[PDB]
Amino acid sequence: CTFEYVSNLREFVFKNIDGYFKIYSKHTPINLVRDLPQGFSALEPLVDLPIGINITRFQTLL
Amino acid sequence: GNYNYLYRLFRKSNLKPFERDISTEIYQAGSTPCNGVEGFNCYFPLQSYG
Ligand SMILES: *[C@@H]1O[C@H](CO)[C@@H](O[C@@H]2O[C@H](CO)[C@@H](O)[C@H](O)[C@H]2NC(C)=O)[C@H](O)[C@H]1NC(C)=O
């Protein structure tokens, strides 16, 4: 355990550059049940994590 | 002789910047599969400093 932190449409971007994990986020209300609505928005950065951990796979949890 | 400090002796590829690798997977230096068993051409990736 090298790190531990504790504190509609949601968009996230995950990138891993030089061992740094950048997570950009954005939220917005929506009214649609088919797919993601057509439109444009910007996803500001929210987290930079110094994991230095190899990444080749991920999996969501609901 | 203090052997508590270790160094990785084998790896399939070089590290990217600030990467951290603490794996202990047995490295197969030969054609014989190791199946997690150390031996000839089957090495523990870490080795102690003397
Ligand atoms: C991170 O780990 C992956 C393993 O999932 C490494 O990719 C493997 O590299 C070997 C090198 O010969 C290949 O034989 C495998 O096929 C690769 N696997 C995958 C899934 O790509 C990767 O090199 C590692 N990177 C770092 C920076 O540690």
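The residue numbers of chain A are those assigned by Swiss-Prot, with the residues present covering 166-172, 188-242 sequentially.
Looking at the header, which is where the method is noted, we find electron microscopy, 3.4 Å.
For all residues, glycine too, the Cβ spot is worked out from N, Cα and C.
One entry in Swiss-Prot concerns the mutagenesis experiment A:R190 to K. Its note says: Partial loss of biliverdin affinity. Sequence-distant contacts of A:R190 (mutagenesis position), defined by Cβ-Cβ distance under 8 angstroms and a gap of at least six in the same chain, are A:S205, A:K206, A:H207.
With a 10 A radius on its CB, A:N234 (mutagenesis position) counts 13 other CB atoms from all the protein chains. Experimental mutagenesis is annotated in Swiss-Prot for A:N234 to Q, with the remark: Increased resistance to neutralizing antibodies.
According to Swiss-Prot, the naturally occurring change A:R190 to S is described as follows: In strain: Gamma/P.1.
Among the natural variants in Swiss-Prot, A:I210 to V has the note: In strain: Omicron/BA.2.75. The residue drawn here is the original one. A:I210 (variant position) falls outside any helix or strand according to DSSP and counts as coil.
Sequence-distant neighbours of A:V213 (variant position) (same chain, 6+ apart, CB under 8 A from its CB) do not exist here. Listed in Swiss-Prot is the natural variant A:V213 to G, annotated as follows: In strain: Omicron/BA.2, Omicron/BA.2.12.1, Omicron/BA.2.75, Omicron/BA.4, Omicron/BA.5, Omicron/BQ.1.1.
Here Swiss-Prot notes a natural variant, A:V213 to E, with the remark: In strain: Omicron/XBB.1.5, Omicron/EG.5.1.
In this structure, A:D215 (variant position) belongs to neither helix nor strand by DSSP; it is coil. Counting every protein chain shown, the Cβ of A:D215 (variant position) has 6 other Cβ atoms within 10 Å. In Swiss-Prot, a natural variant is listed as A:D215 to G, annotated with the note In strain: Beta/B.1.351.
Across the structure, A:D215 (variant position) and A:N234 (mutagenesis position) are spaced 32 Å apart at their Cα atoms.
Looking at A:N234 (mutagenesis position) and A:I210 (variant position), their Cα atoms lie 35 Å from each other.
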